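**Student:** Just passing along the structure, written as structure tokens.
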Amino acid sequence: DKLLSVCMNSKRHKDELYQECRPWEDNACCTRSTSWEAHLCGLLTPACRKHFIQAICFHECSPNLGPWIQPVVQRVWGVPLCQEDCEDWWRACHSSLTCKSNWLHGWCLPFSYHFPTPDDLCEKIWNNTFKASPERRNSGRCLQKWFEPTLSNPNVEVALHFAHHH
């Protein structure tokens, strides 16, 4: 689509957002009901679910997903996530357990078993919707799953970097 920032054309995707999806308020690819609805084996930790919902706000609401868009026959394949992202993800969800490794969401063994390494979690989840990046959060070569809404968005310049250099 137009400019540098483009949203994948689909049903789920095209000032007031709910909880973890707030960081993208200034530019977002997801409508309010998408965030609100995004917040809707065994009891899962508050941190683990926090991380999942964060990932959903990222997939739906982020303008920066352009470069990795691949067609279904839209879909996103292997957006690099920073080491700390998948790390805190896999550690928060470590204690928790899960039944199946498909983990199809929107489309009872421990998590560590299905995903021994954070690479396993971020890669195997959603058929490689994310890539496990060796680059740490601050380098600028990897996308940040979540950021505090007040601060500037680190992922813009990265989406440009991958849109041109890669």
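We count from 1, first residue shown onward.
Looking at the header, which is where the method is noted, we find X-ray crystallography, 2.7 Å.
For all residues, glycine too, the Cβ spot is worked out from N, Cα and C.
This is the feature table in Swiss-Prot:
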| type | residues | note |
| --- | --- | --- |
| MUTAGEN | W36 to A (Swiss-Prot position 62) | Impaired ability to promote sperm-egg interaction due to reduced interaction with IZUMO1 |
| MUTAGEN | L40 to A (Swiss-Prot position 66) | Does not affect ability to promote sperm-egg interaction |
| MUTAGEN | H59 to A (Swiss-Prot position 97) | Does not affect ability to promote sperm-egg interaction |
| MUTAGEN | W126 to A (Swiss-Prot position 184) | Does not affect ability to promote sperm-egg interaction |
| MUTAGEN | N127 to S (Swiss-Prot position 185) | No effect on interaction with IZUMO1 |
| MUTAGEN | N127 to D (Swiss-Prot position 185) | Reduced stability of the protein |
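Buried or exposed, and what's around them? Tell me for each listed feature.
**Tutor:** Reduced to three states, the DSSP call for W36 (mutagenesis position) is helix. In sequence order, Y18 constitute the residues six or more apart from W36 (mutagenesis position) in its chain with CB-CB distances below 8 Å.
In sequence order, no residues are near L40 (mutagenesis position), counting only same-chain partners six or more apart with C-beta under 8 A.
In the three-state DSSP scheme, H59 (mutagenesis position) is classed as helix. The number of other Cβ atoms within 10 Å of the Cβ belonging to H59 (mutagenesis position), over all protein chains shown, comes to 23.
Mapped onto three states, the DSSP output places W126 (mutagenesis position) in coil. Remark: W126 (mutagenesis position) has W103, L104, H105, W107 as non-local neighbours, by Cβ distance under 8 Å and separation of at least 6 in sequence.
Neighbour count (other Cβ atoms within 10 Å of the Cβ, all protein chains): 13 for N127 (mutagenesis position).
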**Student:** Across the 14-residue break in this deposited model, measure the distance from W107 to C108 using their CA atoms, rounded to a whole number of Å.
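**Tutor:** So the two residues bracketing the gap are 21 Å apart at Cα.
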**Student:** Looking only at C-alpha atoms, tell me how far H59 (mutagenesis position) is from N127 (mutagenesis position), rounded to the nearest Å.
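**Tutor:** That separation, Cα to Cα, works out to 14 Å.
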**Student:** Between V73 and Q74 the chain has a hole of 6 residues; just give the Cα distance across it in whole angstrom, please.
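**Tutor:** Cα to Cα, the distance spanning the unmodelled stretch is 8 Å.
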